[PDB]
Amino acid sequence: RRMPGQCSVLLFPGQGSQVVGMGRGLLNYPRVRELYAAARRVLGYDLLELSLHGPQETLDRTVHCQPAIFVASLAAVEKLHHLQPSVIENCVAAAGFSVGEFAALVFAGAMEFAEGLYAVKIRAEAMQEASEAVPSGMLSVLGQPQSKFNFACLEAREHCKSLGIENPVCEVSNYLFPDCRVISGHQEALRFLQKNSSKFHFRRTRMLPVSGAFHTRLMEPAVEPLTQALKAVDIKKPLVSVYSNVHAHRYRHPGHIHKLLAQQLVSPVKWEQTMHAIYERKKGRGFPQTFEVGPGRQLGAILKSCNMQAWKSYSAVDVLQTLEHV
RNA sequence: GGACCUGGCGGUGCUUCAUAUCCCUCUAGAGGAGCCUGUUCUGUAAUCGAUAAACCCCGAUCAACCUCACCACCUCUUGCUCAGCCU
Ligand SMILES: [Mg+2]
Ligand SMILES: [Mg+2]
């Protein structure tokens, strides 16, 4: 039973980490060019060019960002394996945020690159369709000890009930760290929350630049397409402990990933609970190494907020440049 | 009829101070978030109940298709060992 400090935990990012220049610093590393070639073969366009140099507005579109993040995450895993083989050898857990979950399974030997990427493509397209279906959006909110989230959601619904719309949606969509949440639903609700922050005791409020209300019932139309896409795919037993976003626990048997991966589409993301499940321990016990295989450093900040002692042994795989030309 | 005595109130309050423990003041930290437990109401035919008996092979852990426990149907019979149960 290895001492905590030798083992490693891989964290895969999700929506919102896209950035122009993604992939440079990973191409010359082994087996990455072939991965982008397979991405071309499956998608139908050149992901490599878009990630390397793109207008950032095409890259911000839902149909493109998710496959880009998936491919970049797996390329970063390849680079980390090249630099530090022991880190990949001694892996105890894996977790992804929204679409990075699909990456984690592929890293865990539960899926393959082609099938996983096809699933991600169908997911992104279906979500975009549902986003045009009804106007919707996402809002990140940081609260105080006096802040009531469900309560604020209730009046956020009361306003647009007074306006008049069918079963208005405004619910907490992402649990990411203490007192910081992301609420999802109609624009008028989130607009109401912005201007009643002071009443609702919100320190900060920031609209997420996303197309629609992810992880809510508004994305119900996108469940059935993705559902079909996962039937042909044969998921195996994950080799490492992969943690889910619906209920924030390990995937225990392969016969339930099929339905959890579709329930995630319309269920809040339990990221705080996943961090607690992976890192919570008695004071004085050591923590594992943590590697954010993928673009950005957001999960690093979220881990810093969630658990400082775990964050002390955190590092990120850089996907925008490389120190040595391999 | 006269004189005297004991008393008893398991009694009643107040006064002053010793009045330390206990106070009161005074000093220094302990509410939000996520999980797990206690109680209540509601609900089920039924137990969101337990692992000298699973899983895991960082810590812990939830339900695990482990297994025991509960509910609804059945089967076995002199059987394991003049058996068997932690009742
Ligand atoms: Mg039970
Ligand atoms: Mg028994």
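Chain A is numbered as in Swiss-Prot, which gives 56-381 for the residues shown.
The way this entry was determined, per its header, is electron microscopy, 2.7 Å.
From the backbone N, Cα and C atoms, a Cβ is placed for every residue, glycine too.
Copied over from Swiss-Prot:
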- A:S153: active site (ACT_SITE)
- A:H270: active site (ACT_SITE)
- A:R178 to A, G or Q: Strongly decreased affinity for malonyl-CoA (MUTAGEN)
Cβ neighbour count (within 10 Å, all chains shown) around A:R178 (mutagenesis position): 27
Integer Å distance between the CA atoms belonging to A:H270 (active site) and A:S153 (active site): 9
Intrachain C-beta neighbours of A:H270 (active site), sequence separation six or more, cut-off 8 angstroms: A:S153, A:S228, A:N229, A:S239, A:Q319, A:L320, A:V321, A:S322, A:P323, A:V324
In three-state DSSP terms, the structure that A:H270 (active site) belongs to: coil
Neighbour tally for A:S153 (active site), based on other Cβ positions within 10 Å of its Cβ: 23
